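The structure that follows is given in the form of structure tokens.
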Amino acid sequence: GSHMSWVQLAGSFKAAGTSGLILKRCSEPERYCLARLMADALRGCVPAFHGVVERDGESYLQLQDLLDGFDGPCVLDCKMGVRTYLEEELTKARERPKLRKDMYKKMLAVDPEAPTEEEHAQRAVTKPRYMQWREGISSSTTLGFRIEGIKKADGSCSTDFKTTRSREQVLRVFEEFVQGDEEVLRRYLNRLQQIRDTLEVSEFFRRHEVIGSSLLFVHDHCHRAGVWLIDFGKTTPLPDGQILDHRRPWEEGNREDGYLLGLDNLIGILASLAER
Ligand SMILES: Nc1ncnc2c1ncn2[C@@H]1O[C@H](COP(=O)(O)OP(=O)(O)OP(=O)(O)O)[C@@H](O)[C@H]1O
Ligand SMILES: O=P(O)(O)O[C@@H]1[C@@H](O)[C@H](OP(=O)(O)O)C[C@@H](O)[C@H]1OP(=O)(O)O
Ligand SMILES: [Mn+2]
Ligand SMILES: [Mn+2]
């Protein structure tokens, strides 16, 4: 049905006046990206962007509500890429470190031996250090994606995936998500194959570093299944006609995100599940 229906039964999102739409707090990087994407090969792989609206003295993206076509949708959010922070965060952490006390807490909780003696003394870590740690205990570093959350239309949700890392651990999350619906799994795989094909020919994709975006998997008990790319808040244009392959390893300077390494692995796991 609608994401704000789920929000109410359970941020940056607000109910839209028009049926089938949702509002997201406007950010300049994401507005720029959605405008380019409506004219790109990837047009059909992202939510429709209808422009910006003002609601209580604040700018919102008018987006397609991806849940609108579905009867009580199941949603899985997959964060894509081997790297999940911009390179400029590394520069800022060196010259002008913003110590994050919150990120220290989240880290200790998962692994008490993870922080350094100095981080323990600071009770605080830099964003890049926190994000690099998150990448390594999840599947991000090795597979180039990670499961972030699952939501169901009753309000039922889980974000308990921070140590979901191995190929087989990831497969078991998708296995439980699709609940033996062969039609949903087949439609997901067909959609991911067509998405990969579109990304490989996209003018937008070859010219942009795609960081912190997700693949949103949506299905219902009527066996309807869709997948879309979302969240272009950290997607940045490459300088002066530079391009990425989105598969080669990230080395500070080269701006590689491993997006397609992730997608390749995600397709392989779903193809493996389908043969189980
Ligand atoms: N167009 C959409 N239609 C329906 N639901 C959406 C849409 N965009 C986002 N959502 C929902 O909102 C969640 C958060 O989306 P998104 O990542 O764009 O926002 P965010 O505020 O940057 O969140 P995060 O900090 O987790 O990255 C998604 O996982 C999904 O459940
Ligand atoms: O907004 P801050 O806290 O600076 O960063 C969050 C980070 O706290 C979060 O960690 P957890 O997912 O909570 O472990 C992962 C991302 O949502 C990240 O947001 P960006 O993707 O960088 O915009
Ligand atoms: Mn996001
Ligand atoms: Mn985000």
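Start at 1 and count along the chain as shown; that gives each residue its number.
The header says X-ray crystallography, 1.8 Å.
Positions of Cβ are set from backbone N, Cα and C atoms, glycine also.
From Swiss-Prot, here are the annotated features:
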- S12, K24, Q64, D65, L66, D77, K151, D231: ATP binding site (BINDING)
- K79, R100, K127, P128, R129, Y130, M131, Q132, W133, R134, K234: substrate binding site (BINDING)
- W6 to A (Swiss-Prot position 188): Decreases to 44% of kinase activity (MUTAGEN)
- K14 to A (Swiss-Prot position 199): Decreases to 80% of kinase activity (MUTAGEN)
- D77 to A or N (Swiss-Prot position 262): Decreases to 12% of kinase activity (MUTAGEN)
- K79 to A (Swiss-Prot position 264): Loss of kinase activity (MUTAGEN)
- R134 to D or A (Swiss-Prot position 319): Loss of kinase activity (MUTAGEN)
- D231 to A (Swiss-Prot position 416): Loss of kinase activity (MUTAGEN)
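How buried are the listed features, and what sits near them?
Residue density at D65 (ATP binding site): 23 other Cβ atoms are found within 10 A of its Cβ, drawing on all protein chains shown.
Under a cutoff of 8 A between CB atoms, and with a sequence separation of 6+ in the same chain, the neighbours of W133 (substrate binding site) are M107, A114, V125.
Less than 8 angstroms from the CB of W6 (mutagenesis position) sit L67, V75, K151, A153, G155, each of them six or more residues away in the same chain. According to DSSP, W6 (mutagenesis position) is assigned to a helical segment.
If you take the C-beta of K14 (mutagenesis position) and look for same-chain residues 6 or more apart in sequence within under 8 angstroms, you find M4, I22, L23, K24, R25, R55, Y60.
Within 10 Å of the Cβ of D77 (mutagenesis position) there are 18 other Cβ atoms, across all protein chains.
Here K79 (mutagenesis position) comes close to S140, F145, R146, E148, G212, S213, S214: these same-chain residues lie at least six apart in sequence, with C-beta atoms under 8 angstroms from its C-beta. DSSP gives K79 (mutagenesis position) a strand state.
Reduced to three states, the DSSP call for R134 (mutagenesis position) is helix. In sequence order, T84, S140, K162 make up the list of same-chain residues 6 or more apart from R134 (mutagenesis position) whose Cβ falls under 8 Å from its Cβ.
The number of other CB atoms found within 10 A of the CB of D231 (mutagenesis position), across every protein chain shown, is 21.
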Should we count any of the recorded positions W6, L66, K127, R129, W133, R134 as near ligand 1, judged by a CB under 6 A from one of its atoms, and which?
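By the Cβ criterion, which requires under 6 Å to ligand 1, the hits are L66.
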Please report the distance from the Cα of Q64 (ATP binding site) to the Cα of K127 (substrate binding site), rounded to the nearest angstrom.
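Roughly 31 Å, rounded to the nearest whole number.
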Cα of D77 (mutagenesis position) to Cα of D231 (mutagenesis position): how many Å, rounded?
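Counting only the Cα atoms, the answer is 11 Å.
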Under DSSP, is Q64 (ATP binding site) helix, strand or coil?
strand
Just checking: which of the recorded positions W6, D65, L66, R129, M131, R134 have a C-beta under 6 Å from ligand 2?
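From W6, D65, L66, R129, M131, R134, counting a Cβ under 6 Å from ligand 2 as near, the near ones are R134.
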If the ATP binders are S12, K24, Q64, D65, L66, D77, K151, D231 per the record, what's the largest distance between their Cα atoms, in Å?
18
